[PDB]
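What follows is a short report on a single structure.
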Amino acid sequence: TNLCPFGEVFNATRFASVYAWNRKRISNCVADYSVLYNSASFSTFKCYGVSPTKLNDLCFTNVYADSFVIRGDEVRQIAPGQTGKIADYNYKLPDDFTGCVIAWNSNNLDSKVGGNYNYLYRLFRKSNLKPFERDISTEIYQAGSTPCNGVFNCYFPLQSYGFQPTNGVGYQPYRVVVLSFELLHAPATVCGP
Amino acid sequence: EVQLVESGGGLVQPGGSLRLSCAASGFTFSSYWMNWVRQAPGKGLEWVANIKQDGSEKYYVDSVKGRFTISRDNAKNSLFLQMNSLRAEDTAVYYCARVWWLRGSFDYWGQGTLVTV
Amino acid sequence: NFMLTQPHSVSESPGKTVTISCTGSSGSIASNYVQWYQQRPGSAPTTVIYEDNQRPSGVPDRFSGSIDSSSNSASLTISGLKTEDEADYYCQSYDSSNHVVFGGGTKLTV
Ligand SMILES: *[C@@H]1O[C@H](CO)[C@@H](O[C@@H]2O[C@H](CO)[C@@H](O[C@@H]3O[C@H](CO)[C@@H](O)[C@H](O)[C@@H]3O)[C@H](O)[C@H]2NC(C)=O)[C@H](O)[C@H]1NC(C)=O
């Protein structure tokens, strides 16, 4: 049996920053989801469109594993219909999103006493994002009416999360994996057992 | 048609022990999680213990750690709960319940075993 | 620790509607699924609503519900109360900090 590499997605040593979230395609494999919905390691596990008791035996053309690191307090923004700094400028899910949002506390992996500033998020943008878009430009953001000229009310659009082991839970890092599912006119390639 | 049949309750002295069990029929244990849910007289429900399909992993409410042990025999279609060092706090009816997946619903409940201290 | 709370006493005349809330505390109710149970006095609780807003076969369509992320709360509503709908209703959700959390329970009369 050719099993889908959910292990590799969830056990990755490094996750992308939310401003530049990663995407991996899962196809032409057997998707065993029993390893995801039967564990207590996740703090968040919520599916939209398809029930966890049904997706286990449904066939799809693609499963997209989108992954990133955000603050625990911002986990609630990773949902259809949501708004906020992450939902609007970093990672937008469509109102008709089908798939599962899975997240867990990674305070023992992604934070340091001296401050782990290697995880960035977009703080400013001229407008919000299209669902599943990605914007990794670093063009200086002009907040006011004064031209930035590439360099007051002009900001480097990204900011770091000061992730530290002593932060309270809402300020601890969370690893988020969003499995977006779709069925196209194309023949399905990803079936469960 | 599924049924959960509890037994092994009754009175128990403070500081003692009793083994509760819950026989099942109509379904296979290999496909379900089993849980115990406690209901003190006149109060709402609270969760006590959880065992997964293979018996390889167990969870408990923190308030019973070191006092309760959950186990299951897939061949005998019987769930067990061994509870030691009971206190007055522990008087309750104990329901066993079937859960399809960990974070999902408890879609079938037994009638409940009365345990008093 | 994450916990759910509920109104103790809820009631309304038959034929009218009722809302039974469940609010989160020191955690997000919307991060997991919310279940609702109905326990008639004298017997075991059964599922009425599960996975936020749906219901198992055997449950009439007068029982519905939703989760309001912005209020960190969830609720079920009953329309067209029947005198049959006399029970203690409970909300339930899962957390990693504390595995299964049941709400206090709402005593509903008609
Ligand atoms: C990511 O990698 C981890 C391993 O680092 C996978 O964890 C797996 O967790 C299960 C449940 O605890 C382990 O099963 C148990 O193993 C112990 C022995 O350590 C045994 O005594 C128990 O009876 C039970 O069999 C499983 O072994 C462990 N996997 C490995 C390779 O150790 C986790 O599942 C991976 N994530 C994903 C999405 O695959």
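Residue numbering for chain A follows Swiss-Prot; the residues present correspond to positions 333-483, 486-527, in that order.
So how was this one determined? The header says electron microscopy, 3.6 Å.
Cβ from N, Cα, C; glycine included.
Here is what Swiss-Prot records for this protein:
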- A:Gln493 to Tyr: Reduced host ACE2-binding affinity in vitro (MUTAGEN)
- A:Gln493 to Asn: Reduced host ACE2-binding affinity in vitro (MUTAGEN)
- A:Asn501 to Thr: Reduced host ACE2-binding affinity in vitro (MUTAGEN)
- A:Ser371 to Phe: In strain: Omicron/BA.2, Omicron/BA.2.12.1, Omicron/BA.2.75, Omicron/BA.4, Omicron/BA.5, Omicron/BQ.1.1, Omicron/XBB.1.5, Omicron/EG.5.1 (VARIANT)
- A:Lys444 to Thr: In strain: Omicron/BQ.1.1 (VARIANT)
- A:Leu452 to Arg: In strain: Delta/B.1.617.2, Epsilon/B.1.427/B.1.429, Kappa/B.1.617.1, Lambda/C.37, 19B/501Y, Omicron/BA.4, Omicron/BA.5, Omicron/BQ.1.1; Contributes to cellular immunity evasion and increases infectivity (VARIANT)
- A:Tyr453 to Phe: In strain: B.1.1.298 (VARIANT)
- A:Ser477 to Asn: In strain: 20A.EU2, Iota/B.1.526, Omicron/BA.1, Omicron/BA.2, Omicron/BA.2.12.1, Omicron/BA.2.75, Omicron/BA.4, Omicron/BA.5, Omicron/BQ.1.1, Omicron/XBB.1.5, Omicron/EG.5.1 (VARIANT)
- A:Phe486 to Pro: In strain: Omicron/XBB.1.5, Omicron/EG.5.1 (VARIANT)
- A:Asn501 to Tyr: In strain: Alpha/B.1.1.7, Beta/B.1.351, Gamma/P.1, Theta/P.3, Mu/B.1.621, 19B/501Y, Omicron/BA.1, Omicron/BA.2, Omicron/BA.2.12.1, Omicron/BA.2.75, Omicron/BA.4, Omicron/BA.5, Omicron/BQ.1.1, Omicron/XBB.1.5, Omicron/EG.5.1; May enhance affinity to human ACE2 receptor (VARIANT)
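Feature annotations (Swiss-Prot) mapped to structure.
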residue	record	CB count, 10 Å
A:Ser371	variant position	17
A:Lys444	variant position	12
A:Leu452	variant position	21
A:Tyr453	variant position	23
A:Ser477	variant position	6
A:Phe486	variant position	7
A:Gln493	mutagenesis position	15
A:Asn501	mutagenesis position	16
Nearest of the recorded positions (A:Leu452, A:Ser477, A:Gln493) to A:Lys444 (variant position) - Cα to Cα: A:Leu452
Distance from A:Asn501 (mutagenesis position) back to A:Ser477 (variant position), taken between C-alpha atoms, in Å: 37
Interface-adjacent recorded positions, chosen from A:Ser371, A:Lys444, A:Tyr453, A:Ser477, A:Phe486, A:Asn501 when a CB lies under 8 A of chain B: A:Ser371
Those recorded positions of A:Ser371, A:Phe486, A:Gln493, A:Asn501 having Cα within 10 angstroms of A:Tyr453 (variant position): A:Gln493
Rounded Cα-Cα span from A:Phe486 (variant position) to A:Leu452 (variant position), Å: 22
Anchor-to-anchor CA distance, Å, A:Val483 and A:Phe486 (intervening 2 residues not built): 10
Rounded Cα-Cα span from A:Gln493 (mutagenesis position) to A:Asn501 (mutagenesis position), Å: 18
Inter-residue Cα distance where the pair is A:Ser371 (variant position) and A:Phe486 (variant position), in Å: 49
